[PDB]
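One structure is given here, and the rest of the page talks about it.
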Amino acid sequence: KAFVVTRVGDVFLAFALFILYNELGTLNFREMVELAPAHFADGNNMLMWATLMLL
Amino acid sequence: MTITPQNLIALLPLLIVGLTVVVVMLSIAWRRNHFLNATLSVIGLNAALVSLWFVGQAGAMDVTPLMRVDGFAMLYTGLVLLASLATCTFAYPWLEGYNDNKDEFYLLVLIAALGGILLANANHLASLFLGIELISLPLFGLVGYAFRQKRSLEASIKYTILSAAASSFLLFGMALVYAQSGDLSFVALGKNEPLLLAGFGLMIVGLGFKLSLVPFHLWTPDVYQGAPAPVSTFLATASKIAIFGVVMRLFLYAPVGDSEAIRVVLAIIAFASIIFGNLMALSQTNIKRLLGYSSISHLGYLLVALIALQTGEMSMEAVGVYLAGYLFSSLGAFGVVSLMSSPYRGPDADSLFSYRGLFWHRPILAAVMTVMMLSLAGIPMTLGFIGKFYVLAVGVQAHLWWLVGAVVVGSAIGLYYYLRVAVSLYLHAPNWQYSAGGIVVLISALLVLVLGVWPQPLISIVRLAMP
Amino acid sequence: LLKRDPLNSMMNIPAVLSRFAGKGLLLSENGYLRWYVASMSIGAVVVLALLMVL
Amino acid sequence: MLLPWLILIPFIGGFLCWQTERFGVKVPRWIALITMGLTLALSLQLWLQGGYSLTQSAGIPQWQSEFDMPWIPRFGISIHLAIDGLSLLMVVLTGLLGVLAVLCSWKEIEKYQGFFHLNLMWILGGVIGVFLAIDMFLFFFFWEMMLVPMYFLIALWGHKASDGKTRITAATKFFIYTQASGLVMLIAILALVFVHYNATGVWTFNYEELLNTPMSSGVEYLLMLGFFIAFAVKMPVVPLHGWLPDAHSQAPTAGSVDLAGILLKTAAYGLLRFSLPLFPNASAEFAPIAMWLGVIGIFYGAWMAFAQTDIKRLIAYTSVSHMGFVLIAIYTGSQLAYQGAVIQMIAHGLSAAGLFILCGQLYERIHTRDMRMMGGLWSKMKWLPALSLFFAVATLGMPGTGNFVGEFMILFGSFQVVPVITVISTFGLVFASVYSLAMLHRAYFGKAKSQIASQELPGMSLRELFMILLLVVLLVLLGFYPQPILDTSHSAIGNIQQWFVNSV
């Protein structure tokens, strides 16, 4: 039951991982930190899906 | 025209075999010996194969208005001669155990070879009739050879009434066409009024009995169960191989066969032949009835090529190679059935339940039946697959989608019973001319394997023969 | 509900229909020679009918 | 050059094993091991000697080695063997699986054993010939002749002619379900060649000139369905996969290694190589039907896997779930997705082979097939269930196994191209966990008193453990370090994707 429940969370975790590569390209944390505001001049609505599902 | 030496060299197959009947009949009246008659008959048929080379020295020409000799007829005469050679070598081991009059057998097979090599050469509607009946009278009488059983006579009588009935339908159709046309020559015919087409449909009835088509197939089980296995080798292979040549030549030459009115009817017969063969063929537990059921489906595949003879020139070689592959497959399979009856044994006990084992009894002979039985189906490494492949290509070439689909689904249905017999020879077990009979079926096994893996040399022969 | 596999069974119905239809065709054969000749007449009837509708 | 030899060693070995059957009975086991060693030697020689890191944009025709030979000149049918980068991964995989097949059949003497091995080499050589095939007829002939000898394997070796359930249902469905669709794709081949013959005027069966044949719209769509039907009955797709569990649960598990690990490869190989490039607009129209069938396959195989009570049918229903990821990968416009499919596909073979070897190993230890009958064998077996735990762990997306990087780069590329069908697809990982744990808990976790026969257990020999240890270490290196084989396949995958992009 722990194994099933932790893999449900890991599916939820990998969902945000797909979205971050689709939106910002690089998955390194720091390069992500000063790449996130550069790519987000126009659209922001989909980042809540990334971050809520990351959460 | 009169007789020229070119005509005699062209007629050499019909001549050597006829001289063989006379010498065999004189030899029967002199001594009445099995060994001498078998030797004399096989020598004449081998002499006919040798003389096929000499008619190949002669070109494509006529003998009389009745016959036309082409290179197409050269190959069909060869198919009939090897079947006659095959049936005498399978009959000696079966007839050694026969009680008396063991010598009339080769005389009737020789008459049937005359009939077969006369339907190869055809140009007039009358030669068509002199050939059908010359071969039927031995097949009238040889399925009734050894009438001492309760079913050989039964089989002979059923085939006798029905074959005379088909010949009467063919003859009445043959005249109702000649009422319109001024001549019965194939070429001169058709020079779409309903009487000519109606006469044509009657000839289809009289021809589709012997070719085992869908509403006329009822004889093919019963006589194949009743007849001796040496007769079944000839009745499965030679008769329909010889008969298919003349029915193809009529549609190639006659301009009436170009019209779609006859084409649709023959296609529906071909469609239903595949289906009504391959569905009723599953439930059989008898090997002779099983081969008789498959014969209906094999002649159906030949028809789905023949309907597209008029669209593309690849149908000529397609029909030719499937006939060559079909000859070798059935001769090997029916030879093993006859080779299991090494004595006369009265009624031979052959069945699919009787063929459990047979690999730990006789391993070589089980391998031949398996190779040929996989060759009947469409499994590759066998000549039946290349023949199946051309008839699919011919149907694709002529856009006969229902017909080519019928072959595939007919193949899909018909795979089942071929495979049971192939595996039933691997379950747990429940003289000099005999070795010669084994050599014939083993020679055929090597041939079907090497011409399935390597099929080019047979195509070269076929394109050499086709005009 | 998936203790037996549904789609393997529901695409086996071609084999079921073929085997049952093949059994019916075997039962259609008789062995009595009068009906064999009747088959020949009824093939002639349908061939002439199929030719006259063309 | 090496390609004629590399497809012929399997057939040569079958002849020689059956020849030396008269000489001895312990010969064909040792003959077969060496002959498959030579097969991998030539396959690994092509991996090392060849320029595996070649140009990514060298067109659609690119081959490290190529063979041509006239076979039937009337249609231009030729022995057009030609090896690409991803084709070379397929050849090395089947050589390794052939070594496992001949190692699992070691110490298996019967009334006849040379017959078994000539058939064994014949079927493995048929798969190699499909993998090296550019001529359409040669591809089809090899596709259909690897399909005949497995029937004899399931028939005469499913059980030795005692029960009739090893032929009339299992083997017969296996044979018919493949051959009807094989004939469908053959007439698809012929319709494509005839429309090319009208266009140009030459009878050709070669892939390079059939690649760009001009066809009007509404015509090539039917041929694409015709290709896909034969490519959907060999790898398990939703409508037609009923043959797979019956085939794996009845054949001996060495025959099941052939039936699962490598026969499932060739259909997606053909979807990458022969169906995608020939029909670009038809595949672009057909794409969403393929995505719907892919998601249905993943969810369907997991549910049917959870609901099953035996083991061979259990792993056989994992396979249909695994291939849904591959089908969605192929029918998208992404290079990363295709390269994910290749690593997932190699890992699929490596993660099914070990499980089938071990399931057969467990049965011959306990003589009982039903999973729920046993339980709690961990206190009895010493190495089987620990190694089996990692293989069940490698089935789902556990990192350090090749399956995780495989399925998961597909999902990256799939979300790159289309969001909504991908976000449905990811949930199969949760379902992968539930049937994985169901297998593990029903078989090994529990008390040994669940079965009376779970109280006297044999030991495990050295060579089976050696060939299980090699697969687990090989699969871990593919999970941790998958770069070398991705660099191999980059150019072949790239030109297929560029043609699928540019031709639309």
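Chain B is numbered as in Swiss-Prot; shown residues: 1-191, 199-437, 447-483, in order.
Cβ coordinates come from backbone N, Cα and C, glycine included.
Experimental mutagenesis is annotated in Swiss-Prot for B:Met1 to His, with the remark: Shows 20% of the wild-type rate of deamino-NADH oxidase. Around B:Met1 (mutagenesis position), the same-chain residues six or more apart in sequence whose CB sits under 8 Å from its CB are B:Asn7, B:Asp62, B:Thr64, listed in sequence order.
B:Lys158 (mutagenesis position) falls within a helical segment according to DSSP. For the mutagenesis of B:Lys158 to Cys, Swiss-Prot gives this note: Shows 50% of the wild-type rate of deamino-NADH oxidase. Inhibited by 30-50% upon addition of 0.25 mM of decylubiquinone. The structure shown keeps the original residue.
Swiss-Prot lists B:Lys217 to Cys among its mutagenesis entries, and the accompanying note reads: Loss of activity. Spatially close to B:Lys217 (mutagenesis position) yet at least six residues away along the chain are B:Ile132, B:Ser136, B:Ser163, B:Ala166, B:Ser246, B:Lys247, B:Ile250, judged by Cβ distances under 8 angstroms. According to DSSP, B:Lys217 (mutagenesis position) is assigned to coil rather than to any helix or strand.
According to Swiss-Prot, the mutagenesis experiment B:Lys217 to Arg carries the annotation: Shows 40% of the wild-type rate of deamino-NADH oxidase.
For B:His224 (mutagenesis position), the Cβ neighbour count at a 10 Å cut-off comes to 27, with all displayed protein chains included. According to its DSSP assignment, B:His224 (mutagenesis position) is coil. For B:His224 to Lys, Swiss-Prot lists a mutagenesis experiment annotated as follows: Shows 40% of the wild-type rate of deamino-NADH oxidase. Inhibited by 20-30% upon addition of 0.25 mM of decylubiquinone.
Around B:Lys247 (mutagenesis position), a 10 Å sphere centred on its CB holds 21 further CB atoms from the protein chains shown. In Swiss-Prot, the entry for mutagenesis B:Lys247 to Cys states: Shows 7% of the wild-type rate of deamino-NADH oxidase. The structure shown retains the original residue.
A simple way to gauge crowding: the CB of B:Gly391 (mutagenesis position) has 24 other CB atoms within 10 angstroms, across all the protein chains here. For the mutagenesis experiment B:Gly391 to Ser, the note given by Swiss-Prot reads: Shows 90% of the wild-type rate of deamino-NADH oxidase.
Sequence-distant contacts of B:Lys395 (mutagenesis position), defined by Cβ-Cβ distance under 8 angstroms and a gap of at least six in the same chain, are B:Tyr308, B:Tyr329, B:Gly385, B:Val414, B:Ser418. DSSP classifies B:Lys395 (mutagenesis position) as helix under the three-state reduction. While the structure shown retains the original residue, Swiss-Prot records the mutagenesis experiment B:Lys395 to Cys with this note: Shows 5% of the wild-type rate of deamino-NADH oxidase.
Among the mutagenesis results in Swiss-Prot, B:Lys395 to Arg has the note: Shows 30% of the wild-type rate of deamino-NADH oxidase. The residue drawn here is the original one.
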Among the mutagenesis positions B:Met1, B:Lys158, B:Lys217, B:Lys247, B:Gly391, the ones with a Cβ under 8 Å from any Cβ of chain C are B:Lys158
For B:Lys158 (mutagenesis position), the same-chain residues 6+ apart in sequence with C-beta under 8 angstroms from its C-beta are B:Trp226, B:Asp229, B:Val230, B:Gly233
Rounding to whole Å, the Cα atoms of B:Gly391 (mutagenesis position) and B:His224 (mutagenesis position) are apart by 22
Reading the DSSP string in three states, the entry for B:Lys247 (mutagenesis position) is helix
